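A.B. asks: Dropping the structure in here first, questions after.
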Amino acid sequence: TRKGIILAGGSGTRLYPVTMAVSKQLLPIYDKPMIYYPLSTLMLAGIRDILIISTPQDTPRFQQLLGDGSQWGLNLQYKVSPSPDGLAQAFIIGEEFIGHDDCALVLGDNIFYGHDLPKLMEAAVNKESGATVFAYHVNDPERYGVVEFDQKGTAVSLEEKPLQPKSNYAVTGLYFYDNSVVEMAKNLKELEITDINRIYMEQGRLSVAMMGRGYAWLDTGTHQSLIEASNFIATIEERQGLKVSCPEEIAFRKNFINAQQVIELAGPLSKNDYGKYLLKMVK
Amino acid sequence: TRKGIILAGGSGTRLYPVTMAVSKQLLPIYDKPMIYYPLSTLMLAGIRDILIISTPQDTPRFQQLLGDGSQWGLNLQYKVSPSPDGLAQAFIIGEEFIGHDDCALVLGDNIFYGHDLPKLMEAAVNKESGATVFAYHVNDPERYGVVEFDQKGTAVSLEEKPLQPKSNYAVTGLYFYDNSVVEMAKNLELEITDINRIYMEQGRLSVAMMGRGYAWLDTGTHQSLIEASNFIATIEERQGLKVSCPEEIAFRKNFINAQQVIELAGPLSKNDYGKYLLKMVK
Amino acid sequence: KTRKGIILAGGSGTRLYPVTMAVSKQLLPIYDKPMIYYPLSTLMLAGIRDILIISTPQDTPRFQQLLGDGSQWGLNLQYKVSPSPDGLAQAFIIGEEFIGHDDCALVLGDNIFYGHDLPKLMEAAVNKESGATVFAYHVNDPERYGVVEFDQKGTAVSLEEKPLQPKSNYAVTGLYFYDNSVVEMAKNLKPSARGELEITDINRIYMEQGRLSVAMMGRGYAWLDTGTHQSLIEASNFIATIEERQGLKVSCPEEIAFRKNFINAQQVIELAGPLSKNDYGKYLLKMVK
Amino acid sequence: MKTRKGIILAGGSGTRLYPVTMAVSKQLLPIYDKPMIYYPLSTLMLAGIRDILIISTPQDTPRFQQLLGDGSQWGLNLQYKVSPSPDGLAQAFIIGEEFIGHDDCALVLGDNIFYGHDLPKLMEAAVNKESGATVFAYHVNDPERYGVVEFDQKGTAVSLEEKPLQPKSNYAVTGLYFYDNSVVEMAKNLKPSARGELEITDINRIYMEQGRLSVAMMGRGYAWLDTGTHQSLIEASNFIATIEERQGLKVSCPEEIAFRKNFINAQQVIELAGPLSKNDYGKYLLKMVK
Ligand SMILES: Nc1ncnc2c1ncn2[C@H]1C[C@H](O)[C@@H](COP(=O)(O)OP(=O)(O)OP(=O)(O)O)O1
Ligand SMILES: Nc1ncnc2c1ncn2[C@H]1C[C@H](O)[C@@H](COP(=O)(O)OP(=O)(O)OP(=O)(O)O)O1
Ligand SMILES: Nc1ncnc2c1ncn2[C@H]1C[C@H](O)[C@@H](COP(=O)(O)OP(=O)(O)OP(=O)(O)O)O1
Ligand SMILES: Nc1ncnc2c1ncn2[C@H]1C[C@H](O)[C@@H](COP(=O)(O)OP(=O)(O)OP(=O)(O)O)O1
Ligand SMILES: [Mg+2]
Ligand SMILES: [Mg+2]
Ligand SMILES: [Mg+2]
Ligand SMILES: [Mg+2]
Ligand SMILES: [Mg+2]
Ligand SMILES: [Mg+2]
Ligand SMILES: [Mg+2]
Ligand SMILES: [Mg+2]
């Protein structure tokens, strides 16, 4: 079974004061809570069993918002982060959730857009040994974590903010692992996502999914990039008449739910265009 | 003493799903929680004693954000809304807070901008009998609650979404009352509009006019939220000033000194908000 | 036979005063390109390389200054001055000779089309062999545009200018495909109620003969009629946003000419020369290599 | 018999703006709902300058004439002259020696957009200053990018540096300048810089070396744009549209300025609003006059 984990805690200090009483991942990107975006991304890869890891104060808010996800044909489960850092700790926290299956991990503040994205993810899910990281062409590689890679798609170096960037590809917050990752994390010595990836690479089992022209990616963690993301979503939706990362639309079009369940869900949203969109969609 | 009340609850249903787990008044307008804006507006009128009324679930979040406001030279107090509606119920809820003083009321989703706004508010505070509502020129009066008024500034009719608008002035969510309002509310769901019509019927209702130069947003829809955010971002970036920055207001009105500002700028030093406060104090 | 197109790039742009008092509307920038780059790319994307541009007497030479004969892009551009303030169907009369025996497309100079699948739509309309294909766009306010109500076959059944009782939510956009019989219609047409030969008149005729198809632009497609101050700035912002966030140029003729093999990487490099002081030139260079 | 004069530099190639400036002068491009040149033009009007020389290229000068006429419609006197050289901006004072006569002169660049409630007070001060020149400076976060002026507490310039690696100040020199009549003389007796041409910067350094160069300071509250790139063009348009829409006022609307400063009456406004009645510009002018 396809599983995913969403990292949806943290402090959001760069967003103070708006993240002082509101989790970053609950902030609106246009007309949806931020977390709808990484969540839709998992849904588009056919992942219906998802663990959401958040802080002690805000975990119940996510539960208030998302329930158990059964309304969308999903199974959402929740777990509280024990440590401020050590993101690879996710695989330890969710060892049980993961069981014997392969797992995807996506960061709560990551916004992915692209017609061909699901094809990219289906390939990563199908790969059977190792891991697939997702890389995005940037003009300023020096600013992100940088992956230099093979023509096969195999990673050859991983460098955090390299002064001499080996490539123009930034590593995004979307990752695909086989089951051996839980094992790595347990036997790792704060535990970093980067360490885990370097391991797969050292074994040659690390692939790189390339997001080139046509793709958009935002790490929504600063006042500026939040408002850029909101505007980007608002513009795309208004000009091209489609919703971006609308979980009800995705659940419906992938047959997780029927037109009736959609109508009931559109009820509470009927005072705005979100509800009315869902209705036009089902007929 | 100058008192104010902020209505910061409600359901924000037009904003679903973003208001499903986050109070509307905690949503960001650019780089500040929405409530910073109505709160600054009160500060600019010299109001330092403010009651914040919110829902049971979100009231603690506002307290987490704002504390008791002592950091800004304010005295913030909190109270939970008992009824889904009946906004005039504010004066009943805060009867004790208000005591014998005059009171201002501002809605949590109202964003006011204008160089001359404080002059307008100083006049409304100084008026001694009755009430001052704040009106904003709009191209579509039929949309809002409309106030038709005298050349004296005295209201002569109040009409909710009139099909035949008597005027182009919409009533905004900023109101100034004398102490007699608590009394009206007790003896009156209880509407802010009813209360205003009473003052008007007694001739004691003035109208503060916000014409060209002023901006006003009721941030209650996805479209207007993003319009507001963009407006704030644009003004701040192009003209180098912050809109409704409580730390800046507290400092420039001498509620706090340069030191308290520096300590407050600490947590915000990872972005331009903190850095602004620092350039400001020197 | 050869694919031909005509761009209507004149008019007064009165809604845009005062910015169109000394500048043709179609030369105004939508972000980083003159407006006319957009309908012009749209034709290129349908593989149309022979294009007639019809403009006003004062501004026709400015278009020529900007575009030359289009040979730099593997095109053949030709120009003709509009004789009458109105009567858009007069295009087919003006270009009777340009058109010769071929089929023709017509696009309005202020129309901005965007959509991944747009070329497939247009290839279909080009291949249809009798009649005409109009292009329709789902709107929320049909009452505001000219409205086409249509069959499940794709055949138009009514055409209504700003209907009070809209028969459909589909607005007719300014992109049309005709077979050669259109020149004939236009020559034998007589003015509407406003004294002039209309594109709309021509379109119903085809519909009355059952030979009028409707290309449907649904979700995924964007369309702007850039003719008011507000819409001009919405269009500019839309282009800037797409280009910046997704790393691609919209309606960049040099990119289109290159990717459809009208021109090689060398011609691109020479064309990128004059634009090397901004991102437009630098984009063209990254594209080649 | 002293009169306020200004000169607008409104030629140039706009090469950073290719391809949109290939057949359209940069200064005729729209910033929201007005041709770019409306903005520097309004700026001069707000300083009470009603006699203005517009210098442009040979091909585009007639387009400015088509747009603006002789400015009599706005209570102005507009005159035109064609730039002889691609560069040498100080050549403006030579080209307009006759226009200027014995009067003081202001110079504003065609692509410069100034906004600020208090801007006219600033400019009235500069016009009143009687010996020397006033340059207009704008606080930036990246002084290294512009021409930088370091100055006195008196307001007297003490150094001028083009894109200093070690910026002596955070104040960029904008394209708005006020001169006394002695400037025509400087320009005639000036010799090319290291790039072959008479510079505005050379002229200013001279005033400064004589101590007669003041600095008008535009701090918080003020906006300034040098609209010469695709990005900045669209930022300026957006800024104007936002201010106008949110605050209900027009920015650099010459008909409004002519009317409020009494260059023209409510009737002339109504006739001018006629052609613009199909959009909000016309309709604004009408609401304004009543
Ligand atoms: N301890 C944690 N448990 C769960 N999720 C976390 C934790 N720390 C961070 N996250 C989430 C928040 C983001 O969506 C993502 C990457 O973190 P980051 O983008 O640095 O946000 P942050 O909350 O760390 O911001 P800041 O750097 O301003 O603290 O991981
Ligand atoms: N019962 C209440 N207690 C306190 N504040 C309230 C209450 N109801 C509404 N408010 C606040 C929220 C707004 O800032 C303001 C006006 O309400 P409104 O703008 O209708 O928001 P809302 O939360 O009612 O939105 P919905 O129509 O209601 O989308 O008063
Ligand atoms: N006589 C003409 N010859 C060639 N092209 C024309 C003519 N009239 C208009 N056009 C162009 C301009 C537009 O791109 C398109 C549709 O015209 P329209 O959108 O009404 O612009 P316009 O110039 O007529 O604007 P306005 O209504 O403000 O005058 O056809
Ligand atoms: N020879 C000239 N005669 C009159 N005006 C000029 C001349 N050269 C430039 N200008 C104007 C255009 C601008 O508004 C202003 C400053 O020039 P600048 O901003 O460099 O534009 P430009 O046209 O030189 O752009 P580019 O650097 O892209 O050529 O002076
Ligand atoms: Mg962090
Ligand atoms: Mg981040
Ligand atoms: Mg309500
Ligand atoms: Mg509201
Ligand atoms: Mg027309
Ligand atoms: Mg049009
Ligand atoms: Mg230059
Ligand atoms: Mg410049």
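The numbers used for chain B are those of Swiss-Prot, and the residues that appear cover 3-190, 197-290, in sequence.
Cβ from N, Cα, C; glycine included.
Take a look at what Swiss-Prot says about it:
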{"type": "BINDING", "residues": "B:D111, B:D226", "note": "Mg(2+) binding site"}
{"type": "MUTAGEN", "residues": "B:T201 to A", "note": "Two-fold increase in the conversion of 2-acetamido-2-deoxy-alpha-D-glucopyranosyl phosphate"}
{"type": "MUTAGEN", "residues": "B:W224 to H", "note": "Is able to convert both 6-acetamido-6-deoxy-alpha-D-glucopyranosyl phosphate and alpha-D-glucopyranuronic acid 1-(dihydrogen phosphate), which are not accepted by the wild-type"}
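Quick one: how deep are these features, and who are their neighbours?
C.D. replies: Sequence-distant contacts of B:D226 (Mg(2+) binding site), defined by Cβ-Cβ distance under 8 angstroms and a gap of at least six in the same chain, are B:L109, B:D111, B:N112, B:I113, B:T174, B:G175, B:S232. Look at B:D226 (Mg(2+) binding site): DSSP puts it in a strand.
The secondary structure of B:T201 (mutagenesis position), as reduced to three states from DSSP, is helical. For B:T201 (mutagenesis position), the Cβ neighbour count at a 10 Å cut-off comes to 16, with all displayed protein chains included.
B:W224 (mutagenesis position): 22 other CB atoms within 10 A of its CB, across all protein chains.
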A.B. asks: Between B:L190 and B:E197 there is a gap of 6 missing residues, so what is the CA distance across it in angstrom, to the nearest whole number?
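C.D. replies: Between B:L190 and B:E197, the Cα atoms are separated by 9 Å.
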A.B. asks: How many other Cβ atoms sit within 10 Å of the Cβ of B:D111 (Mg(2+) binding site)?
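C.D. replies: Taking every protein chain into account, the count is 27.
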A.B. asks: I'm trying to understand the geometry here, so how far is the Cα atom of B:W224 (mutagenesis position) from the Cα atom of B:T201 (mutagenesis position), in Å to the nearest whole number?
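C.D. replies: It is 19 Å, counting Cα to Cα.
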